[PDB]
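Notes follow the structure.
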Amino acid sequence: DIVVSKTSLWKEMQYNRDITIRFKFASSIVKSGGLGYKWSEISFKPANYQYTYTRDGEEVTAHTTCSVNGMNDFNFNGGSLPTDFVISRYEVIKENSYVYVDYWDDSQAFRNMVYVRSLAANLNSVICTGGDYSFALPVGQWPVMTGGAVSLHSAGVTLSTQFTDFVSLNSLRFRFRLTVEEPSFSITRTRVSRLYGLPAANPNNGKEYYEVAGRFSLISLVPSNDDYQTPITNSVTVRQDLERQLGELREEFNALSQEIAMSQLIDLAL
Amino acid sequence: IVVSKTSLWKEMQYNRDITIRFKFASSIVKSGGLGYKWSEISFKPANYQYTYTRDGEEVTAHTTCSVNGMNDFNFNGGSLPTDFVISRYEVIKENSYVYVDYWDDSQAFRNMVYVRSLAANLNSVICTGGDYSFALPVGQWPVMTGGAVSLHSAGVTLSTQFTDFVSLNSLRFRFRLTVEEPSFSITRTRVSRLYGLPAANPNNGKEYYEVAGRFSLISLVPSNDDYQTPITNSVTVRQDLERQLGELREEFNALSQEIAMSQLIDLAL
Amino acid sequence: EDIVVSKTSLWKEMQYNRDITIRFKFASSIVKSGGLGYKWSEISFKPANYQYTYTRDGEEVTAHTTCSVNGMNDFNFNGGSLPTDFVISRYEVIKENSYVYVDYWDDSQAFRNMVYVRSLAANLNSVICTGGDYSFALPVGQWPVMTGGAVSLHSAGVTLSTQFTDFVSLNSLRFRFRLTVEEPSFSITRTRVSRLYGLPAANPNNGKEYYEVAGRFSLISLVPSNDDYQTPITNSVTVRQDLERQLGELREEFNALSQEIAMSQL
């Protein structure tokens, strides 16, 4: 690293570091009720991953959040009957999709990172391939989605912040252009196959994390006095409405569920 | 204007004219049972980001419209499974306040973190409620309609907007309400003219309510305007809920699946 | 009171030394399981916000706290595998291996533009939180009641943190805590479990409006000298749209089915 200017209280520094970016994915999978043959959704969602890779004379504690943008809405409709398998909507990423990966590590450069300019960085290229996801039907066969794969290539880098129930981290966002790779995908036990992209079924595919190495450089505005600290940990209590709305539902449910647990019992008089 | 230039910093007073576009948001939860009972109609923070053409070029502003001190009304047309009901719905009056946080992509919000000497002149606008039909099993649907109030600037302060996508330090425009004429009512129901704005269809087809004005503040902002502040978010909060919900989704599905059988198998006569 | 340490043209490095009265509360999620209504699912702790107004020798103060808990112990009770046997699949209780985090913020001069701080430490009290009573009212039969429980907290450390509410975000101080299993035994009547100390998340508050602790601190906040500069403090949150939706959707399927029953009673 280098120094660029110094006024008593404050300082201007250019941090230049080489990093190892390990990130992961996340997906919400909602099954629909009734018989159990219909699936509601398979969307993507922010995916936090914090690791501790061995560097030089120090073990680098980094944190990432892997987000997705502009994903595509696919679907499968194997019939209008209670028995016809269906996936109302599942997200898949293609060339028109972008992958955002926010990176933050416990080092000196993020120390009091708040104001940055002259920011750029060289990056790798990596290929994330989909695994297997089986749709366990009650009585019958189990159609499994499999395949999917695309490579990501750095487009740009920017300032962002990662919010967890535990911490808030101003970090770097590494935009990504997606390239449809080979391993194409299909659903088994179904009349669909041959089509590219990465579906949100099992994007991680057993792998503990996808990795990308690279380096950057930025000029952050940090105090001359590097014996300071910025509040980093969180304590969140947001969306009380939902908490409530949900708990209220838990109620009506339980009620009805039990409205039965007393109708599915009153009749043990025979 | 440069009130003060310094080494690395710049005490600056930004004075801009802005067009504020905002929206409303409401949670509507119907109650279980026959489907005649409506549980609640509350307000909720409402995000809206527009791109307006300023007399120089275009700008990108974002807003979050919140409500405070709303009044809880209700309607109880009977204790029977067939008597229409609305356990609770929110309606704003003179005693209610509307908060509207504003942020735009311009130079002034660039590194906004510390501000003093903040004030501004603003317009006045009238939001009128639309129509919300209460769907029913039998009979023509009772429709809530009407409602209307004007907002007049009370003050302005420092706030931060929080979306799943972004966190924005911006300005909060407090509002005093003035109960305006269009009184609201519920078709096919004992509730005739009442003044205010119920959270049924606050927007009323309109894509956004608008207000123009200008402001004057002083933002302790560094100098080299090449600098910015982390603006985009990535939220993973309330893991407990996510879990609690999913868990419920389970017990539900379980029972759901467990009944429709003893129902599509009672269909054997 | 307050000492001005250093100072350039726009900033100023100050050391704030204040004495405070910390009043905080607890909070717990209690989920009963479905069915006959004999099975209890969970009793966890959760962040608890509490804001008060106490007079500091000279004036009227406005503080806000958030009481969080870490490393709690998972107990449970299984009095049978039948729809009629009482059960608490999982309830949290705190012991010596548990810590209590209490974030503190007040409307005073010292938190004004608090964002950068060093040379931070403080002396603090010691207080004892005791559990009250929580009854497991059953369809039929004497409601087994959980009662007792108690531990004392002693200051371990203090650090920087941010409190989050649907209303506000406040950079404030986190006061870590070491626990001591105090006198009060917690015990569930009508049942095998009895004679254990510790604090279970049933009724941690125990009617008390708040637990209190007094103390003072020392720090050095990097702030500007023109003290009319405010930091955005109020929130407006719209996070977790996914859940909102997921919930609502469930609300849907439920109502639907719920209706089919009441129509099964037509």
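Following Swiss-Prot, chain A shows residues 253-522, kept in their order.
Quick reminder: no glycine exception, Cβ is built from N, Cα and C everywhere.
Listed in Swiss-Prot is the mutagenesis experiment A:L287 to D, annotated as follows: About 50% loss of association with liposomes. Annotation of the published mutagenesis A:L333 to D in Swiss-Prot: Slight loss of infectivity. About 50% loss of association with liposomes; the original residue is retained in the structure shown. Quoted from Swiss-Prot, the note on mutagenesis experiment A:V391 to D is: Drastic loss of infectivity by blocking the host membrane permeabilization after virus internalization. Almost complete loss of association with liposomes. Among the sequence features in Swiss-Prot, the mutagenesis site A:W394 to Q is noted as follows: Slight loss of infectivity. No effect on the association with liposomes.
Least packed by the Cβ count within 10 Å, out of the mutagenesis positions A:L287, A:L333, A:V391, is A:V391.
Taking only the Cα positions, the spacing between A:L287 (mutagenesis position) and A:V391 (mutagenesis position) is 10 angstrom. Take the CB of A:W394 (mutagenesis position) and look out to 10 A: across all protein chains shown you find 11 other CB atoms. A:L333 (mutagenesis position) sits 15 Å from A:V391 (mutagenesis position), taking the Cα positions as reference. Proximity to chain B (Cβ-Cβ distance under 8 Å) holds for none of the mutagenesis positions A:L333, A:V391, A:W394.
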